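Okay, so here's the structure we're looking at.
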Amino acid sequence: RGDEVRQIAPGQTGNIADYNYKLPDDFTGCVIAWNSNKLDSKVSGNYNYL
Amino acid sequence: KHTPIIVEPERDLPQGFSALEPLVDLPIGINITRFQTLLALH
Amino acid sequence: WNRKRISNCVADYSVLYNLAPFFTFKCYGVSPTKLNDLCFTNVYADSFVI
């Protein structure tokens, strides 16, 4: 979800970072993100992402 | 601070030393610029 | 002015983070994600429209 793409950053703490996927302290690399409603949204809602 | 004082001269403070301790802190948080005393009358 | 002296509480900022509608979040003096590791003598909460 868009509003918490800010959460995924080195040294940050959040629910996704706490329980799903977090970067190491000494990480080096790159991060890219963009809109995906045109390809992933669905009338009446999707259910394939959990 | 509270104290009992007895002294012969009048209209003058008792020379010496005193101290105060913290009693109350309040979160009121308001711009106060004036104040007034409160007396008991009969 | 509607300052609230919140007392007799656990500062469960976890559920506050789980709260969905509130979008923008920032802190000054401390890192934004450290609210869960803090104790306060008093809690001063104010609500406005900006």
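We're sticking with Swiss-Prot numbering for chain A, so the shown stretch reads 403-452, in order.
Including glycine, each Cβ sits where the backbone N, Cα and C put it.
A:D405 to N appears in Swiss-Prot as a known natural variant, with the remark: In strain: Omicron/BA.2, Omicron/BA.2.12.1, Omicron/BA.2.75, Omicron/BA.4, Omicron/BA.5, Omicron/BQ.1.1, Omicron/XBB.1.5, Omicron/EG.5.1; complete loss of interaction with host integrins. In this chain, none of the residues that are 6 or more apart from A:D405 (variant position) has a CB less than 8 Å from its CB.
Around A:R408 (variant position), taking its Cβ as the centre, 11 other Cβ atoms fall within 10 Å, counting all chains. Quoted from Swiss-Prot, the note on natural variant A:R408 to S is: In strain: Omicron/BA.2, Omicron/BA.2.12.1, Omicron/BA.2.75, Omicron/BA.4, Omicron/BA.5, Omicron/BQ.1.1, Omicron/XBB.1.5, Omicron/EG.5.1.
A simple way to gauge crowding: the CB of A:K444 (variant position) has 9 other CB atoms within 10 angstroms, across all the protein chains here. Under natural variants, Swiss-Prot gives A:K444 to T with this note: In strain: Omicron/BQ.1.1.
Among the natural variants that Swiss-Prot reports, A:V445 to P is described with the note: In strain: Omicron/XBB.1.5, Omicron/EG.5.1. Annotation note: A:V445 (variant position) sits in a coil segment as assigned by DSSP.
On its own chain, A:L452 (mutagenesis position) has no residue at least 6 apart in sequence with a Cβ closer than 8 Å to its own Cβ. Quoted from Swiss-Prot, the note attached to the mutagenesis of A:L452 to R states: Increased resistance to neutralizing antibodies. Decreases HLA binding to NF9 epitope. Increased binding affinity to human ACE2.
Under DSSP, A:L452 (mutagenesis position) is assigned to coil, being neither helix nor strand in the three-state scheme. Here Swiss-Prot describes A:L452 to Q as a natural variant; the accompanying note says: In strain: Omicron/BA.2.12.1.
Under natural variants, Swiss-Prot gives A:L452 to R with this note: In strain: Delta/B.1.617.2, Epsilon/B.1.427/B.1.429, Kappa/B.1.617.1, Lambda/C.37, 19B/501Y, Omicron/BA.4, Omicron/BA.5, Omicron/BQ.1.1; Contributes to cellular immunity evasion and increases infectivity.
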- Task: Determine, to the nearest whole angstrom, how far the Cα atom of A:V445 (variant position) is from the Cα atom of A:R408 (variant position).
- Result: 27
